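These notes are about the structure you will find just below.
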Amino acid sequence: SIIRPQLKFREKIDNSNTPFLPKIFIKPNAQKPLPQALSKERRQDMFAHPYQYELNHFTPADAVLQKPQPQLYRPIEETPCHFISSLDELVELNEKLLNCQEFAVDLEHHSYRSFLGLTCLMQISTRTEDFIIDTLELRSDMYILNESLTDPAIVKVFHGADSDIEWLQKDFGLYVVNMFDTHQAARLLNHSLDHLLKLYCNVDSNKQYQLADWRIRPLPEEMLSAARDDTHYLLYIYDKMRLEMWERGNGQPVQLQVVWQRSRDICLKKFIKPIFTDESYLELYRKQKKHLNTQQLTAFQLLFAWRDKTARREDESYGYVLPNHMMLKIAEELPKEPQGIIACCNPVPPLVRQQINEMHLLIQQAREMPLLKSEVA
Ligand SMILES: [Y+3]
Ligand SMILES: [Y+3]
């Protein structure tokens, strides 16, 4: 199993109910100032979206709203691929981007071995080159990209950026200003990229809807290729969509300004630390044939508490620590022995194995609870 890459992080992850605080500490392309509370030195509403104002006051240049002349995507065979894992690399790319008219953007995520989820890779494409960034290696440095991502002068093409926007700020403190979401454009014109790649370029990117562990290093050529495929064709599609969209408004920036309006709203989405109550599940088991008595129901609350505790600490997801069906099983079975717990999970999760004693005690506690009148055996 891959060594968890969170261990090499200079700054630990805050897995606490504590409210998420934006990470950005310097605001490039800042129409409105950024609170001094967010200053790198002092470490207004710090808990507010940092680029709230600029996104609310942004409009697509007339240059992009005019009948576009699509520029066919460069042949993958003749398109250079650059791997970026060091600060110099990152800083040099930014400069390059700052001189761009528009560029593609997509990310690679991972959530199984993480509590909040983790961005493992970022992809960007210019009209001529494909870039791949190691956002695990360059984690604390990524913020630099804000200079080019928050520049209303340059257009950032995305495909379904809803989640991306959220990740960019949770992990690096990166925000996007001036973004054209191709999934928003597909909604008007009337699934998406699978089609967008086959309808506009006549290409069938196989590993596109494939789930893979992006924490893996080195990244094999296959994933490197599947990663670049997510941004190599977006600028072309970006052009070809404003075309077949301008060819509908009779030559008026009607449906174009809408895609930009909607997309910039996705940029306003903010990240919020998730919260979980065992109430949700208990209410679900009730709709079902809930025969959970005082004891069993207690065990569930104790296991739910223990899993949430463990997950947040160990920085793992609930599924990894102990999945629903498995927790629920133990809650019902109420195994008297520690092995009775283990022999109730298929397969036995590592943390359960390691905290077997701890879990045993919880279940025992539940077994000492007083059974109601109607609950008597
Ligand atoms: Y992907
Ligand atoms: Y409760």
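Numbers run from 1 along the shown chain.
Every residue gets a Cβ built from N, Cα and C, even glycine.
Counting only same-chain residues six or more apart in sequence, the Cβ atoms lying under 8 angstroms from the Cβ of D106 (mutagenesis position) belong to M122, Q123, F158, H159, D164, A227, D230, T231, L234. In three-state terms derived from DSSP, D106 (mutagenesis position) belongs to an extended strand segment. According to Swiss-Prot, the experimentally introduced change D106 to N (Swiss-Prot position 313) is described as follows: Abolishes exoribonuclease activity.
The Cβ of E108 (mutagenesis position) lies under 8 Å from the Cβ of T119, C120, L121, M122, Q123, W214, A227, each of which sits 6+ residues away along the same chain. As annotated by Swiss-Prot, Mg(2+) 2 binding site applies to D106, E108, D230, with the evidence given as experimental evidence.
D164 (mutagenesis position): 23 other CB atoms within 10 A of its CB, across all protein chains. Per Swiss-Prot, the feature Mg(2+) 1 binding site maps to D106, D164.
In Swiss-Prot, the entry for mutagenesis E108 to Q (Swiss-Prot position 315) states: Abolishes exoribonuclease activity. The structure shown retains the original residue.
Experimental mutagenesis at this site is recorded by Swiss-Prot as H109 to A (Swiss-Prot position 316), annotated: Slightly reduces exoribonuclease activity. Cβ neighbour count for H109 (mutagenesis position) (all protein chains, 10 Å cutoff from its Cβ): 17.
Looking at Swiss-Prot, the entry for mutagenesis of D164 to N (Swiss-Prot position 371) says: Abolishes exoribonuclease activity.
Contacts of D194 (mutagenesis position) defined by a Cβ separation under 8 A and a same-chain sequence distance of 6+ are given as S205, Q208, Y209, in order along the sequence. Swiss-Prot gives this note for the published mutagenesis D194 to A (Swiss-Prot position 404): Increases exoribonuclease activity.
Swiss-Prot lists 293-373 with the feature domain 'HRDC'.
Taking a Cβ distance under 6 Å to any atom of ligand 1 as the criterion, the recorded positions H109, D164, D194, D230 reduce to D230.
Apart from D106, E108, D230, the Mg(2+) 2 site neighbourhood in this chain, defined by C-beta within 8 angstroms of the site C-beta centre, holds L107, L121, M122, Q123, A227, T231.
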